[PDB]
Amino acid sequence: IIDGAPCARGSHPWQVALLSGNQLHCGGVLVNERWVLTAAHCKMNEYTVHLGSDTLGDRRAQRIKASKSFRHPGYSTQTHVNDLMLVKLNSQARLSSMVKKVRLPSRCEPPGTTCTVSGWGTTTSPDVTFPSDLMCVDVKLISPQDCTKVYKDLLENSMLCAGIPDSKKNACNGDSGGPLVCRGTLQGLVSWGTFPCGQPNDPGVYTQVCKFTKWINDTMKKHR
Ligand SMILES: *C[C@@](*)(O)[C@H](Cc1ccccc1)NC(=O)[C@@H]1CCCN1C(=O)[C@H](C)NC(=O)[C@H](C)NC(=O)CCC(=O)O
């Protein structure tokens, strides 16, 4: 997260991290005791999932191995359309005041809504700096018509743009798959942006969760 501040302690109990061993790979969100939602571009053969602490690296965090994951069938490794994936935990997450299921949306929040995006990704770019504490920034949803002016053919329908005018506040490497929450529901998963991160007036681009709830539910049903 570029130009953020630590998230409020205990306010992100549905945030997880996907690790390669104990190295950050991506963010994610806990959907239920057996499933994490993240970005398809974060696909690996196996993952370690961190839950239950705002401190990445916390010796007391819950850690669960995950062997199985399923990208949206429409995902492209070229364009990153449909950048979402479900990761199946090998054992059930232990829920508590610090480990909670995210609230998936019924509806799509409109342009101009204020939202919060979180993650443990780099706070600097191109030279990286990885934080210990979960970082947050508030960003506003940008309409497709406005966002197309910037990204043109790179933007496809189920991508949602968000940012703050003239601001570096944004997502960056290591934040993918983490949550963009607006008015109490999960509206986005971090997907992509420009490089170096934090260029003013280059929106962050998110998978628009309100377009994928049938696939999310159907896939979880199918796999257990
Ligand atoms: C995987 C996830 O952690 C990461 C999150 C992220 C968010 C914002 C900025 C950078 C990274 N997502 C990515 O790494 C995605 C998926 C692979 C490629 N990718 C990108 O966001 C890359 C960095 N974006 C680009 O290549 C964009 C489309 N082009 C440019 O940035 C060109 C130059 C420019 O205008 O500055």
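Sequence positions for chain A are given in Swiss-Prot numbering; the residues included correspond to 30-253, in order.
This entry, so its header tells us, was determined using X-ray crystallography, 1.0 Å.
Using N, Cα and C of the backbone, Cβ positions are placed for all residues, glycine too.
Listed in Swiss-Prot for this protein:
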- 30-250: domain 'Peptidase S1' (DOMAIN)
- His54 to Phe: No effect on zinc inhibition (MUTAGEN)
- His70: active site, charge relay system (ACT_SITE)
- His109 to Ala: No zinc inhibition (MUTAGEN)
- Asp112: active site, charge relay system (ACT_SITE)
- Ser205: active site, charge relay system (ACT_SITE)
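Features recorded in Swiss-Prot, as mapped to the structure shown.
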residue	record	CB count, 10 Å
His54	mutagenesis position	19
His70	active site, charge relay system	18
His109	mutagenesis position	19
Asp112	active site, charge relay system	29
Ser205	active site, charge relay system	28
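According to its DSSP assignment, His70 (active site, charge relay system) is helical. Comparing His70 (active site, charge relay system) with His54 (mutagenesis position), their Cα atoms are 10 Å apart once rounded.
Using Cα positions, the member of the recorded positions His109, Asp112, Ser205 nearest to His54 (mutagenesis position) is identified as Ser205.
DSSP gives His109 (mutagenesis position) a coil state; it is part of no helix or strand. Ligand 1 lies under 6 Å from the Cβ of the following recorded positions, listed in sequence order from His54, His70, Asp112, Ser205: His70, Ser205. In this structure, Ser205 (active site, charge relay system) belongs to neither helix nor strand by DSSP; it is coil. In this structure the alpha carbons, written CA, of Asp112 (active site, charge relay system) and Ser205 (active site, charge relay system) are 10 Å apart.
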